[PDB]
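One structure is given here, and the rest of the page talks about it.
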Amino acid sequence: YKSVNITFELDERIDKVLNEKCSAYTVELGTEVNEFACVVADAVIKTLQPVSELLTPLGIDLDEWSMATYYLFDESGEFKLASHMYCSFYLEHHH
């Protein structure tokens, strides 16, 4: 297995909550990064479900977040599992 800690860069209004509440994962080695990204996406949506109505005034549409693909990057900017990864809605990331 690989223990992974995620730094979320999805929306500055909520990233600190995600970093505290749903940042730690254990991933079987050989899991593809896009499969792991679905696990992270599940945790983000599960974490934010109780506040979906409260997030709309903050500019966050949880329905849209539930449809988007989440992208995970190591500190080299690659789609490769690592002890520390970044989660973004964008297709590139700069550590």
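Here, residue 1 is simply the first one shown, and the rest follow in order.
Cβ coordinates are placed from backbone N, Cα and C, and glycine is handled just like the others.
As a natural variant entry, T7 to I (Swiss-Prot position 842) appears in Swiss-Prot alongside the note: In strain: Omicron/BA.2, Omicron/BA.2.12.1, Omicron/BA.2.75, Omicron/BA.4, Omicron/BA.5, Omicron/BQ.1.1, Omicron/XBB.1.5, Omicron/EG.5.1. Record note (Swiss-Prot), natural variant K21 to R (Swiss-Prot position 856): In strain: Omicron/BA.1. The unchanged residue is displayed.
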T7, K21 as variant positions, winner by CB count within 10 A: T7
Distance [Cα-Cα, Å, rounded] between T7 (variant position) and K21 (variant position): 11
